[PDB]
Amino acid sequence: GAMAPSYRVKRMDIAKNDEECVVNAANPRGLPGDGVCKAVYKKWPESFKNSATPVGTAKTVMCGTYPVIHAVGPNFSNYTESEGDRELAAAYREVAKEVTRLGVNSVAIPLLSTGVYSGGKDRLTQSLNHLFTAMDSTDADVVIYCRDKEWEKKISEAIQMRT
Ligand SMILES: [Cl-]
Ligand SMILES: [Cl-]
Ligand SMILES: [Cl-]
């Protein structure tokens, strides 16, 4: 655990993170995918051996000794708002279990279901709040990675609001 567990946000490629492990915004089939998933595939391709896992779950695969936590959020194109919300909350609880099990002091995490799985909706607040709900009881330093300057500001504001 970190001495004073924190949340931070950075606007950069999660493939360049400075944390002890990474959460992939994975697809259920362990495919290279698009966006964060493709960057993770390019950086840690070894971590996609038997990484396939159901929606609402997380499966960790080691790239050397570096843990890649494959977290499968729902594709809101396919799920109802209600069932999608439940699966998105569940994927983050599974991430918290994995981070805890690994005993890491830090984790790099993207906002699940906010890109091509968003179903064309802004889900920053929905995804971030599920991340907080899962990770608040962990003592890892959490570093949220995003690519948009306005999302960076909104995530930074949400973190600071609670401090
Ligand atoms: Cl970058
Ligand atoms: Cl996504
Ligand atoms: Cl973003």
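Going from the start of the chain as shown, residues are counted 1 onward.
Backbone N, Cα and C atoms are what each Cβ position is placed from, and that goes for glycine too.
The following features are taken from Swiss-Prot:
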BINDING   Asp13, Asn27, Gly35, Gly115, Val116, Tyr117  ADP-D-ribose binding site
MUTAGEN   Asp13 to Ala (Swiss-Prot position 1343)  Partial loss of ADP-ribose 1'' phosphate phosphatase activity
MUTAGEN   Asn27 to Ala (Swiss-Prot position 1357)  Partial loss of mono-ADP-ribosylhydrolase activity; complete loss of ADP-ribose 1'' phosphate phosphatase activity
MUTAGEN   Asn27 to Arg or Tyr (Swiss-Prot position 1357)  Almost complete loss of mono-ADP-ribosylhydrolase activity
MUTAGEN   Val36 to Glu or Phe (Swiss-Prot position 1366)  Almost complete loss of mono-ADP-ribosylhydrolase activity
MUTAGEN   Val36 to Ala (Swiss-Prot position 1366)  Partial loss of mono-ADP-ribosylhydrolase activity
MUTAGEN   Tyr117 to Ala (Swiss-Prot position 1447)  Partial loss of mono-ADP-ribosylhydrolase activity; complete loss of ADP-ribose 1'' phosphate phosphatase activity
MUTAGEN   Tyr117 to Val or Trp (Swiss-Prot position 1447)  Almost complete loss of mono-ADP-ribosylhydrolase activity
Candidates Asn27, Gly35, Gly115, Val116 (recorded positions) - the one closest to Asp13 (mutagenesis position) by CA: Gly35
Where the C-beta lies under 6 angstroms from ligand 2, the matching recorded positions among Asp13, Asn27, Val36, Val116, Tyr117: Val116, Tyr117
Proximal but sequence-remote residues of the same chain as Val36 (mutagenesis position) (Cβ under 8 Å, at least 6 apart): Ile14, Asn24, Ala25, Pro110, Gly115, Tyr145
Recorded positions near ligand 1 among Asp13, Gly35, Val116 (Cβ under 6 Å): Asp13
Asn27 (mutagenesis position) versus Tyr117 (mutagenesis position) - Cα distance in angstrom: 10
Neighbour-count leader, CB within 10 A, recorded positions: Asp13, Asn27, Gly35, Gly115, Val116: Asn27
Secondary structure at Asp13 (mutagenesis position), reduced by DSSP to three states: coil
